[PDB]
Structures are given as C-alpha cells and as structure tokens.
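Peer 1: Below you will find the structure I want to go over with you.
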Amino acid sequence: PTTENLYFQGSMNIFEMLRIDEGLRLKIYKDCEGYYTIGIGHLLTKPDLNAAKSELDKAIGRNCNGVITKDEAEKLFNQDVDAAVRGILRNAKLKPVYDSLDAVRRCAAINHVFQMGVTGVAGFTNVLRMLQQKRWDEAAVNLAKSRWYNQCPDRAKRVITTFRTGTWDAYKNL
C-alpha cells in the first residue's frame, strides 16, 4: 500500500459509506424497490407522491415541494444515521453482536440497519450468530441469500463484502 492507500481508511466512516451506497439526490425519486426517497437514502414513505411530499415537509420543516438542499440532505442523513446507531444500541439482540465487531464491521452493521430497519436486521438469526462467532465467509454467503440483497444488489453488495473482510476495499476505486 502507498502512503496514500494507508490514509484511505481514515477518510472512510459510516457517513461516507452510506453516501456511496445511497447516493445523493435533492429531488424525490423512487428507489430500487419503488419507494419514494430523497437525500441520502431517506425513505419518505412506503405509492402516493402526495404522501411522500407531506412527509418531506414534515421532515425538513418547510414547504419543500419535493426538493431540498445539500445542507438539508446532510442534516436529515445525520439524523437517520443517529437513529440507526441508537436502534442497535438499545436492542438486546443487536447490541452484543455489534459490540463484538471491529470498527469497520460496526459501520457495516449501522449501514444494514439504516437500510433494513432494526426488526429486519434482528431477524437474521443465523447471520448474527455467524458475525459474533467471526465466521465471516459464512455470514457473507448468508447475507447474499436475503431478499434485501437480491431485490437490490447494487445498494447492498458493498455492505456484504465489508462484513466479509472488515476492510474498506469495496468502497475504493468508484
């Protein structure tokens, strides 16, 4: 690794990770599952655009008519990351597994929750046991069986690789 390459891990964190997986959109769009989304992966609601816009105005605090700024995207993103972290730490099932993980895999954990929500993740009984037991190849094969990955592979693939390796390699060379 070059001097530069060794710096790359210090430039990666959960925010940068999710920013790559989710992208950044300033107008309402439908995600890969068809759900109204804005900003950096902010799911507004699970078909009526009108509902999605009302949730938007509620989330941002002004009349947005479907559009936000980059600064507003960031603030909402930071709130969503905080919610995912808090969701793990309060959960009797996820906290122990999360605690056992290294820093990089903890980012993958927070990412997984950000994308699927707490109960979805906490339902992956086998994967969670594999993670705690450091069976990284098995955890990754099992994650690759999930609907979460399979219905929308490009959003999940780097997270799965990150669970396998505990490195940031999947986020290099975009």
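One is the number of the first residue shown, and numbering goes on along the chain from there.
The backbone N, Cα and C atoms fix where each Cβ goes, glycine too.
Straight from Swiss-Prot, here's the annotation block:
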MUTAGEN   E22 to Q (Swiss-Prot position 11)  Complete loss of activity
MUTAGEN   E22 to A, F, H, M or N (Swiss-Prot position 11)  Complete loss of enzymatic activity
ACT_SITE  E22  active site, proton donor/acceptor
MUTAGEN   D31 to A, N, S or T (Swiss-Prot position 20)  Complete loss of enzymatic activity
MUTAGEN   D31 to E or Q (Swiss-Prot position 20)  Loss of 99% of enzymatic activity
MUTAGEN   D31 to C (Swiss-Prot position 20)  Nearly no effet on specific enzymatic activity
ACT_SITE  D31  active site, proton donor/acceptor
MUTAGEN   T37 to E (Swiss-Prot position 26)  Complete loss of activity at neutral pH; covalently bound substrate
MUTAGEN   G41 to A (Swiss-Prot position 30)  Almost complete loss of enzymatic activity
MUTAGEN   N142 to I (Swiss-Prot position 132)  5-fold decrease in enzymatic activity
MUTAGEN   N142 to M or F (Swiss-Prot position 132)  2-fold decrease in enzymatic activity
Peer 1: Quick one: Cα separation, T37 (mutagenesis position) versus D31 (mutagenesis position), in Å?
Peer 2: 6
Peer 1: If you count other C-beta atoms within 10 angstroms, which of the mutagenesis positions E22, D31 is the most crowded?
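Peer 2: The residue with the densest Cβ neighbourhood is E22.
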Peer 1: I need the CA-to-CA distance for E22 (mutagenesis position) versus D31 (mutagenesis position), whole Å please.
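Peer 2: Cα-Cα, rounded: 9 Å.
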Peer 1: According to DSSP, folded down to helix, strand and coil, what is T37 (mutagenesis position)?
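Peer 2: DSSP call for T37 (mutagenesis position): strand.
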Peer 1: How long is the line from the C-alpha of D31 (mutagenesis position) to the C-alpha of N142 (mutagenesis position), rounded to the nearest angstrom?
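Peer 2: If we compare the Cα positions of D31 (mutagenesis position) and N142 (mutagenesis position), the gap is 24 Å.
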Peer 1: Could you measure between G41 (mutagenesis position) and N142 (mutagenesis position) for me? Cα positions, answer in whole angstrom.
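Peer 2: Answer for this pair: 24 Å between alpha carbons.
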Peer 1: Any same-chain residues 6+ apart from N142 (mutagenesis position) with CB under 8 Å of its CB? Would you list them in sequence order, or say none?
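Peer 2: For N142 (mutagenesis position), the qualifying residues are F124, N126, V127, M130.
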